[PDB]
Amino acid sequence: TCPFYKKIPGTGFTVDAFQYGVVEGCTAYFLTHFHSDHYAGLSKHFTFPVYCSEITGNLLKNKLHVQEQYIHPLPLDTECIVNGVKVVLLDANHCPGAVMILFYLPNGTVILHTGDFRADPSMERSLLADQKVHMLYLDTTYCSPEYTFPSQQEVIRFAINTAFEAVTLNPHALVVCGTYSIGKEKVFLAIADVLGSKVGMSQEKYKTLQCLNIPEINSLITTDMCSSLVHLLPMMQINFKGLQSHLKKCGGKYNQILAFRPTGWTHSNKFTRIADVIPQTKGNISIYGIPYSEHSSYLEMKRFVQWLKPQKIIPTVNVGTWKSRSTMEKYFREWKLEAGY
Ligand code: NI
């Protein structure tokens, strides 16, 4: 049955609640972003109104074959009305098309649902600055002080330099980058760009990125693997057997793979700086795990909340265990008491 944290009180609204059939008393279904845990249950046969971003809308039409008359895409940073309730979509700095949702209830309460997000100081100059928030439905994915990671910028700087070095030293080396859902595109595109190559991929994944409105995307991506020296594969294939397999398929066009697994966090971040990362190697294959997160770090999260000073916080992630819930409520109390709200 739909959990309480996916229901917006005093509205007929749900957020990311498509896996519970017809939810009792839901007149409108919100979808923050196109990841499987959140869209789980959508299909062509869905006949309720879905509200989402333009990009998330394109992917619902094309990838899931949802009928067009049920997709209500909304522009960002714009006051819209839905079943007589004022709403706004803000950029979540997650994956493409991903949004946070502000709800202005008729009684005067104001609710921010972050969806999935990576908190940034640039959010403190959106429509969020203008007014108070009573409730915050917070993506608490890395809600613990051990979760630290570098900026997306430094991680990219690392990947670029690394990849440029390897391929200048060996022109017959192939770069491979792992993917399983939309998001993390800057990794593979920045590497392609610095190498003067396009990114080769499967047709299904080429179709997916074509939905997103990237600038000059046709310039960046392709389905001709032969003409490319940056390949994308499923994340599952990023291991020594998978990569040896794929190397075989390229027919003596390459003799070496360098490969990246963009993960969220790894316990190597507790001990090791980004400059100090090294790969796993077996034969002519090297695999780098890099900490490119699309979620808030502990510190970014804490700052975001202390800036916003919400009256109540409802966690949306890691809620399934009593020790987790409890550890989060402790940090929430620290953040409140430190900041004096
Ligand atoms: Ni997500």
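Residue numbering for chain A follows Swiss-Prot, covering 700-1040 in order.
Recorded method for this deposit: X-ray crystallography, 2.6 Å.
Using N, Cα and C of the backbone, Cβ positions are placed for all residues, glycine too.
Swiss-Prot annotations:
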MUTAGEN   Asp838 to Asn  Impaired nuclear focus formation, reduced interaction with PIAS and increased sensitivity to cisplatin
MUTAGEN   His994 to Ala  Impaired nuclear focus formation, reduced interaction with PIAS and increased sensitivity to cisplatin
Rounded distance in angstrom between the Cα atoms of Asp838 (mutagenesis position) and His994 (mutagenesis position): 8
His994 (mutagenesis position) - helix vs strand vs coil (DSSP): coil
